[PDB]
Amino acid sequence: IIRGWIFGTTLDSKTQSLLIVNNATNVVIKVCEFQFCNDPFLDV
Amino acid sequence: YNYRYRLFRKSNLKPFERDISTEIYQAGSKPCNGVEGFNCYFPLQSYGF
Ligand SMILES: *[C@@H]1O[C@H](CO)[C@@H](O[C@@H]2O[C@H](CO)[C@@H](O)[C@H](O)[C@H]2NC(C)=O)[C@H](O)[C@H]1NC(C)=O
Ligand SMILES: *[C@@H]1O[C@H](CO)[C@@H](O)[C@H](O)[C@H]1NC(C)=O
């Protein structure tokens, strides 16, 4: 059920954030000023 | 007039740190609430080449 992590300061597009999404051992990684789902999850 | 520097900061950068924040704040420490004015100098400033 655990499928990654968010890292940064404010975590809400006010700053650059490292996003890691995990598919057990495959990983997706990107570093934008993302706006996620505001109460975060992988959006299945 | 485009070529730009943050003229002031609230701390020095870590080596190879990138910072694209854009907020007015201050040069110094006067209460300013994100509005320009005395001491409230926006650090993003540029050169007339
Ligand atoms: C990295 O980010 C942190 C915030 O998450 C910055 O820490 C704050 O720095 C100001 C002064 O610049 C202090 O007034 C705050 O009390 C600090 N907060 C915390 C929680 O420590 C920090 O300046 C940033 N580091 C760099 C090198 O830019
Ligand atoms: C991992 O999951 C993402 C969606 O969360 C998907 O785009 C990607 O193709 C997946 N990769 C693998 C190898 O499972």
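Following Swiss-Prot, chain B residues are numbered 449-497, in order.
So this one's electron microscopy, 3.8 Å, going by the header.
Using N, Cα and C of the backbone, Cβ positions are placed for all residues, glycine too.
Per Swiss-Prot, the features are as follows:
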MUTAGEN   B:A475 to V  Increased resistance to neutralizing antibodies
VARIANT   B:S477 to N  In strain: 20A.EU2, Iota/B.1.526, Omicron/BA.1, Omicron/BA.2, Omicron/BA.2.12.1, Omicron/BA.2.75, Omicron/BA.4, Omicron/BA.5, Omicron/BQ.1.1, Omicron/XBB.1.5, Omicron/EG.5.1
VARIANT   B:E484 to K  In strain: Beta/B.1.351, Eta/B.1.525, Theta/P.3, Iota/B.1.526, B.1.1.318, Gamma/P.1, Zeta/P.2 and Mu/B.1.621; May enhance affinity to human ACE2 receptor
VARIANT   B:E484 to A  In strain: Omicron/BA.1, Omicron/BA.2, Omicron/BA.2.12.1, Omicron/BA.2.75, Omicron/BA.4, Omicron/BA.5, Omicron/BQ.1.1, Omicron/XBB.1.5, Omicron/EG.5.1
VARIANT   B:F486 to V  In strain: Omicron/BA.4, Omicron/BA.5, Omicron/BQ.1.1
VARIANT   B:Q493 to R  In strain: Omicron/BA.1, Omicron/BA.2, Omicron/BA.2.12.1
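All features noted in Swiss-Prot, drawn onto the structure.
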{"residue": "B:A475", "record": "mutagenesis position", "contacts (Cβ under 8 Å, 6+ apart)": "B:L455, B:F456, B:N487, B:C488, B:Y489, B:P491"}
{"residue": "B:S477", "record": "variant position", "contacts (Cβ under 8 Å, 6+ apart)": "B:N487"}
{"residue": "B:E484", "record": "variant position", "contacts (Cβ under 8 Å, 6+ apart)": "B:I472, B:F490"}
{"residue": "B:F486", "record": "variant position", "contacts (Cβ under 8 Å, 6+ apart)": "B:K478"}
{"residue": "B:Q493", "record": "variant position", "contacts (Cβ under 8 Å, 6+ apart)": "B:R452, B:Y453, B:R454, B:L455"}
Does DSSP put B:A475 (mutagenesis position) in a helix, in a strand, or in coil?
coil
For B:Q493 (variant position), the three-state class that DSSP assigns:
strand
